[PDB]
Amino acid sequence: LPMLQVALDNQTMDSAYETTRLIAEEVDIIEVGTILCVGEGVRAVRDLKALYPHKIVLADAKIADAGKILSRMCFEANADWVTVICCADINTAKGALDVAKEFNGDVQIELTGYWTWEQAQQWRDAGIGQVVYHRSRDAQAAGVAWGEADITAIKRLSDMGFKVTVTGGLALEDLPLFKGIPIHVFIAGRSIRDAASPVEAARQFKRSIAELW
Amino acid sequence: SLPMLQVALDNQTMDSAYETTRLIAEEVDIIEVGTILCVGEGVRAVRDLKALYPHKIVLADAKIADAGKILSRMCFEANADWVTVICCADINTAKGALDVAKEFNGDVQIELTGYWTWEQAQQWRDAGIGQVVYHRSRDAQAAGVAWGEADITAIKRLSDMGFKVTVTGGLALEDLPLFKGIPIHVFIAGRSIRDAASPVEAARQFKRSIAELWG
Ligand SMILES: [Mg+2]
């Protein structure tokens, strides 16, 4: 079954805890959003993994270069997974992956923004097994909605051998759009953190996922 | 005009960064909070450095990939003068960062680290972006990628498009002559200055060479 991941796009740890204290046990993966990474630094990863050691902790650093250096910083902070931005030089993804293996962790290519299928093949040849199909928050704000082109691309990435994570302002009602595809993880940030009842929002996602898959 | 000199603070902690800034703050023109420092300490790095060197241009190399408004505001509220947006970002991200930047009398640079296209470059110009950082990837460099003719061609084309171009990527003093004759806006040096036996003299050598090559 696709796992449920909560994106913590908070600017401070105390703000993030307002959410984790409610739904940490309701999700499978706790993500240190890029916003939290920039707001508090890598201490966010160390602090959250210490609080929820039984959960997968993802450092959404969107590494663009210095793959080995930035990845090591995140893994020394006890991250399980780290993200590398899609436009990064292939050697950046390779460097981050080499370090990830040292800590029994993994690397995800964050598909936020522009990337090519040739790049996608390089990631596979490099040993990358995860990608995050992400409808940009800014694109979303500009009126870009989920469409068949997205479903087609997601299926293509899956066929390439990638475990695909889907995210980008997902609402409960959006889940059916991806039915039939072996989605690895569904990430919900705003739809969970800002819901009237974060606990219910999280349980609803898991209920729908269990039903559809 | 002479290309200015920018120091990249790719340190993991503030104290490490200060071991460098206490030496070269008055030897360079721009103080950059490297992405590594941004990730290591968070936006406080920007606030603390600007507080120490308020008369200097402080650049937050956040390499914003999305949430342009949110991330840029975090940096500008921390008193940054400039912020970077990664080249693959949706055009709306660059636009969002630029709108916030204008509110703080700051600016945005597109960080050309990794893959990008000329079509995207035209979008940045149309969006009002006036600075780009032509960056030879550190990881590509480690893999043997050297500065070459193709880089010079792209840099010149970017300049002709109206962008003020910053050049960086494992630059050694000996690499400066390769860019002679081009109106480079800024040269960024990280390792070549921070890790030198004498960071002060390393910075002064870059300045002397620049003054000679563009004088
Ligand atoms: Mg995220």
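Note that chain A is numbered according to Swiss-Prot, with residues 3-215 shown in order.
Going by what the header records, the deposited coordinates were determined by X-ray crystallography, 1.6 Å.
Keep in mind that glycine also has a Cβ here, set from the backbone N, Cα and C atoms.
According to Swiss-Prot, the features are:
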- A:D11, A:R192: substrate binding site (BINDING)
- A:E33 to K: Loss of activity (MUTAGEN)
- A:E33, A:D62: Mg(2+) binding site (BINDING)
- A:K64 to A: 16% of wild-type activity (MUTAGEN)
- A:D67 to A: 5% of wild-type activity (MUTAGEN)
- A:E112 to A: 0.5% of wild-type activity (MUTAGEN)
- A:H136 to A: 5% of wild-type activity (MUTAGEN)
- A:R139 to V: 17% of wild-type activity (MUTAGEN)
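Between the listed recorded positions, namely A:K64, A:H136, A:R139, A:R192, the fewest other CB atoms within 10 angstroms of a CB are found at A:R192. Closest to A:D67 (mutagenesis position) in space, going by CA atoms and restricting to the recorded positions A:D11, A:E33, A:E112, A:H136, A:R192, is A:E112. The Cα of A:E112 (mutagenesis position) lies closest to that of A:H136, out of the recorded positions A:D11, A:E33, A:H136, A:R192. Chain B has a C-beta under 8 angstroms from the C-beta of A:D11, A:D67, taken from the recorded positions A:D11, A:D62, A:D67, A:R192.
Neighbour counts were taken at the CB atom with a 10 A radius for the binding-site residues A:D11, A:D62; the maximum falls on A:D62. Comparing A:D62 (Mg(2+) binding site) with A:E33 (mutagenesis position), their Cα atoms are 7 Å apart once rounded. Not a single one of the recorded positions among A:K64, A:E112, A:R192 has a C-beta coming within less than 6 Å of an atom of ligand 1.
Checking Cα-Cα distances from A:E33 (mutagenesis position) against the recorded positions (A:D11, A:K64, A:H136, A:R139, A:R192) with a 10 Å cut-off leaves A:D11, in sequence order.
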